[PDB]
Amino acid sequence: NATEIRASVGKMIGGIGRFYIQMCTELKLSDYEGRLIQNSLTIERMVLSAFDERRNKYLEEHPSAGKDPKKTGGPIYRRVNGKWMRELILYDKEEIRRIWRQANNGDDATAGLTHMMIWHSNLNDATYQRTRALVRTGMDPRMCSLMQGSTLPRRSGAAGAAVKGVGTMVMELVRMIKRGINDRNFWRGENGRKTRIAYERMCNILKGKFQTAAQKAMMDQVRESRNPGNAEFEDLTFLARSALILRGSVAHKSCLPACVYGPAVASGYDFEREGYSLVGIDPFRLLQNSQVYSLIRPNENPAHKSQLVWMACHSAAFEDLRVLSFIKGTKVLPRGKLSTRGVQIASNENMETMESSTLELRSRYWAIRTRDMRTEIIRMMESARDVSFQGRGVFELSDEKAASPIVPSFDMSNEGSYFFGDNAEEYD
Ligand SMILES: NC(=O)c1cc(-c2ccc(CN3CCOCC3)cc2)c(C(F)(F)F)[nH]c1=O
């Protein structure tokens, strides 16, 4: 059945590629402009915005975009006489939807919208810090390493649920508990009945992420509370801290930008026939046969901007840096050592100083990713407790059948956390 599962994922990637090729053709973008990641993000947000209809399911937007709910837009960058120009494009949401369905042979293809949303989340995880929002909710700033998918939309649903991390679930459940404390009727009536289902859904989602019997049992007690007060917060926090040692089951999906699938489809690659799997060589091979460009700000180091995108492409912001340095072949520095700022350009930035760089997104090897008395038990379980790769090893790109595993070497002395010494901008 894994052949039938590979065909369905391949169909979805091909439609994203076909949708991008169409959008580039409407906008009259060049090969360079089409391969600019800033343009890709604009094009990807436009389709999410057109299909969202302000539901906060695939995206969240500024009230300025709410001026005309029937139109969606964003910034487009074109290269005019060596310089870079920024223009705002406004398309009809109906026409964007029409183009998406046409690219997906009449199908709604919600699987492709989610993939771009998950790539967008992975990019924010690789770019912005969340330590101020942790302090705001009353959580430990050290919980940074468990904030997978913390930027995902308000009503992301089942698709966003799989990639959200332990600390992300704890942050939204604690934002929920704190709303009850300051509002008397938060758990009352029809609003409180809807709120109650949302609470138990979030609790069962977080419960499923725990791989021990005691952590899952502790979640049942937080979920059984009809009026969660400070007692439910102390238990959520004490469980969040335990995840920083006793690991959880968090899914990481390598979702590449549409300007990667675009050119791959444009050159005749049949994703539906050939198949596609986010696990293994498929995203690694596609990145070796790709050419992505990015706008670079003055005084920014292009190698560091390339690293931001390579980690976002690979869902690697929360992985051990000693593992990534072995796979990429180059040293993967903590965010605190990168002379770079996020790929998205701000509405007030000077375009005259803006230059561009070729992103270096290839890697040396490829690899497979595989993903009270109760408080006394989990506390004792942490005392059992070094770089860990679980797996046969790494492989070269020529070995596509994984028949020749390479055993990895890491300096356990060298940094393992991307968030150590973090000086990245705070998300907002
Ligand atoms: N799609 C993929 O197979 C893919 C996988 C991996 C990846 C991440 C981590 C590990 C090490 N351990 C972690 C625990 O689980 C067992 C494997 C191996 C491979 C990466 C990246 F992070 F290295 F960048 N990127 C990708 O694209």
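Chain A residue numbers are taken from Swiss-Prot; in order, the displayed residues are 21-391, 439-452, 455-497.
Header lists the method as X-ray crystallography, 2.7 Å.
Cβ coordinates are placed from backbone N, Cα and C, and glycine is handled just like the others.
In Swiss-Prot, a published mutagenesis experiment is listed as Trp104 to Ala, annotated No effect on RNA-binding activity. For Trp104 (mutagenesis position), other Cβ atoms within 10 Å of its Cβ number 20. In the three-state DSSP scheme, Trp104 (mutagenesis position) falls into the strand class.
For the published mutagenesis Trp120 to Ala, Swiss-Prot gives the following note: Partial loss of RNA-binding activity. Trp120 (mutagenesis position) falls within a helical segment according to DSSP. Counting every protein chain shown, the number of other Cβ atoms lying within 10 Å of the Cβ of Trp120 (mutagenesis position) is 25.
Counting Cβ atoms from all protein chains shown, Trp139 (mutagenesis position) has 23 others lying within 10 Å of its own Cβ. Quoting Swiss-Prot on the mutagenesis of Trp139 to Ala: Partial loss of RNA-binding activity.
In this structure, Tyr148 (mutagenesis position) belongs to neither helix nor strand by DSSP; it is coil. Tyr148 (mutagenesis position) has a Cβ environment of 18 other Cβ atoms inside 10 Å. Quoted from Swiss-Prot, the note attached to the mutagenesis of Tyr148 to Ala states: No effect on RNA-binding activity.
Where Swiss-Prot documents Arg150 to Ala as a mutagenesis experiment, the accompanying text is: No effect on RNA-binding activity.
Per Swiss-Prot, mutagenesis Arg199 to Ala is noted as: 60% loss of Homomultimerization affinity. No effect on RNA-binding activity. When secondary structure is read from DSSP and collapsed to three states, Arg199 (mutagenesis position) falls in the helix class.
Under its mutagenesis entries, Swiss-Prot includes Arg267 to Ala with the note: Complete loss of RNA-binding activity. Take the CB of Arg267 (mutagenesis position) and look out to 10 A: across all protein chains shown you find 15 other CB atoms.
Quoted from Swiss-Prot, the note attached to the mutagenesis of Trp330 to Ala states: Complete loss of RNA-binding activity. DSSP assigns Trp330 (mutagenesis position) to a helix in the three-state reduction.
For the published mutagenesis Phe479 to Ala, Swiss-Prot gives the following note: 2-fold increase of self association. Sequence-distant contacts of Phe479 (mutagenesis position), defined by Cβ-Cβ distance under 8 angstroms and a gap of at least six in the same chain, are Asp340, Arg342, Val343, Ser345, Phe346, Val456.
Comparing Cα positions, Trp104 (mutagenesis position) lies closest to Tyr148 out of the mutagenesis positions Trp120, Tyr148, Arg267. Most buried of the mutagenesis positions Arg150, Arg199, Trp330, judged by other Cβ atoms within 10 Å, is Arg150.
For the pair formed by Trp120 (mutagenesis position) and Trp139 (mutagenesis position), distance between Cα atoms is given as 18 Å, rounded to the nearest Å.
Put simply, of the mutagenesis positions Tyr148, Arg150, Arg199, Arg267, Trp330, the one whose Cα is nearest the Cα of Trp139 (mutagenesis position) is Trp330. Across the unmodelled stretch of 47 residues from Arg391 to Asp439, the Cα-to-Cα distance comes to 30 Å.
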